[PDB]
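In what follows, a single structure is set out as structure tokens and then discussed.
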Amino acid sequence: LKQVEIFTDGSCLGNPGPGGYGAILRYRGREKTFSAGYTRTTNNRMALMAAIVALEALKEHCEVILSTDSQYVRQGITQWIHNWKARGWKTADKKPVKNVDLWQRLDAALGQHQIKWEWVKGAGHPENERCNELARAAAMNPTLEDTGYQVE
């Protein structure tokens, strides 16, 4: 029943390089912000983190409208994540899946709520733009290591 709105964005100075994520959780006008910067990561991983952090902050089952502009997240959600799960998370050749640590973590957070995904594109909402600013700000002041990132 509880309805919330989530906005997310990932940002990276390189590929790989210093990056950050920015997310906003809005409930009844009220707002909650999330951001963190990593010394060496990818925009894809940051895009996943933004959604993961905002979703895991929820303390009850909620109806969520999650807005993101990541094409990487879109494909996983609407296409890959399904096949992966039903195959112990394997690729075309029974191999491990890239960023499984985040995809599994995100997959879990999704099963916790009824998510309605809005795949935008700066639908450039002011919120997504603000998340980008939070992400970029974090990328410019990294404080953590992205241990889950497999170089290259």
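Numbering, chain A: per Swiss-Prot, residues 2-123, 125-154 in sequence.
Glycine too: its Cβ is placed from the backbone N, Cα and C atoms.
All protein chains shown were included, and the count of other CB atoms within 10 Å of the CB of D10 (mutagenesis position) stands at 31. According to Swiss-Prot, the experimentally introduced change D10 to N is described as follows: Loss of activity.
The Cβ of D70 (mutagenesis position) lies under 8 Å from the Cβ of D10, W120, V121, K122, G123, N130, each on the same chain and at least six residues away in sequence. What Swiss-Prot notes for the published mutagenesis of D70 to N is this: Loss of activity.
Among the mutagenesis results in Swiss-Prot, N130 to A has the note: Reduces activity. The residue drawn here is the original one. In the structure as shown, the Cβ atom of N130 (mutagenesis position) sits within 10 Å of 22 other Cβ atoms.
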